[PDB]
Amino acid sequence: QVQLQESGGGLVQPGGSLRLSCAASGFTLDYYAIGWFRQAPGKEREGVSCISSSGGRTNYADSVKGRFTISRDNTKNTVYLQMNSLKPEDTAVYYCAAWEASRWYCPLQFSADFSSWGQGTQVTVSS
Amino acid sequence: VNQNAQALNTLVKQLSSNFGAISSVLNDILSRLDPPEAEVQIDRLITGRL
Amino acid sequence: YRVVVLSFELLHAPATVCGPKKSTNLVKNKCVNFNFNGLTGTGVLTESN
Amino acid sequence: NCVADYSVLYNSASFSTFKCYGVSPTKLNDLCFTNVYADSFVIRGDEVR
């Protein structure tokens, strides 16, 4: 009954802003580390941003520094991703994945297995 | 004498029942599952044994 | 996607595969926490005929 | 009749699925078993579920 559900996708103007949500049902999302992942048309699934279980550690892809902000609410069992200064290069389907650290060290910069995945949401940037 | 011994013999044999848990032996459940999941099995042992 | 399933079998039998851990010395006639072939417990061991 | 080092597998961070049932994946090195069976195959992605 474990479910991950994305929300907030849509069509926006380049330079505008959009905000995504990932909600978890059937389990407590606070203990898991969550990462936002996108696949562009004709491209492979790249890691956009990740946040630790407690939220004290974060990592972002160099394409999105200064533009995207990730955070989570462990009381509301949600993880949020805010997008600002949005560009046509970001047109993709966005997944949220929850997993646990498979390596030593606090940071989440490395990639690993991702235990649970959502169905993805579409954000299109075109003007 | 027979009735008293049978009552104690029955009590001992009840320790080998699972009461719905994965194992009747308490040390196995502790050595196998984490406390968030081990405890659920212990409560099944506790309810049956109590 | 390359899939490997690992079914671990756990019965009351000798264990032939065991994980990375260090075996220690054996002491007798004293109250110990013992672990023989995965069987954990606490008690005092005695020579048996 | 061989030692299983599950840390090499678990901490590899290359496998796209780590689903353990009845045993926690971090205690695979602490419990041990009489035998383990390995089945290795290639399957599509919408189907590893």
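Residues 952-1001, in that order, are what chain B shows, numbered as in Swiss-Prot.
The header says electron microscopy, 3.4 Å.
Keep in mind that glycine also has a Cβ here, set from the backbone N, Cα and C atoms.
If you take the C-beta of B:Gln954 (variant position) and look for same-chain residues 6 or more apart in sequence within under 8 angstroms, you find none. According to Swiss-Prot, the natural variant B:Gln954 to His carries this note: In strain: Omicron/BA.1, Omicron/BA.2, Omicron/BA.2.12.1, Omicron/BA.2.75, Omicron/BA.4, Omicron/BA.5, Omicron/BQ.1.1, Omicron/XBB.1.5, Omicron/EG.5.1.
Quoted from Swiss-Prot, the note on natural variant B:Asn969 to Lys is: In strain: Omicron/BA.1, Omicron/BA.2, Omicron/BA.2.12.1, Omicron/BA.2.75, Omicron/BA.4, Omicron/BA.5, Omicron/BQ.1.1, Omicron/XBB.1.5, Omicron/EG.5.1. In the structure as shown, the Cβ atom of B:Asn969 (variant position) sits within 10 Å of 13 other Cβ atoms.
One entry in Swiss-Prot concerns the natural variant B:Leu981 to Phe. Its note says: In strain: Omicron/BA.1. Taking all protein chains in view, 15 other C-beta atoms sit within 10 angstroms of the C-beta of B:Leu981 (variant position).
What Swiss-Prot notes for the natural variant B:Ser982 to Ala is this: In strain: Alpha/B.1.1.7. Less than 8 angstroms from the CB of B:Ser982 (variant position) sits no same-chain residue that is six or more residues away.
Checking the variant positions B:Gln954, B:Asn969, B:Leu981, B:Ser982 against chain D with a Cβ-Cβ cut-off under 8 Å leaves B:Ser982.
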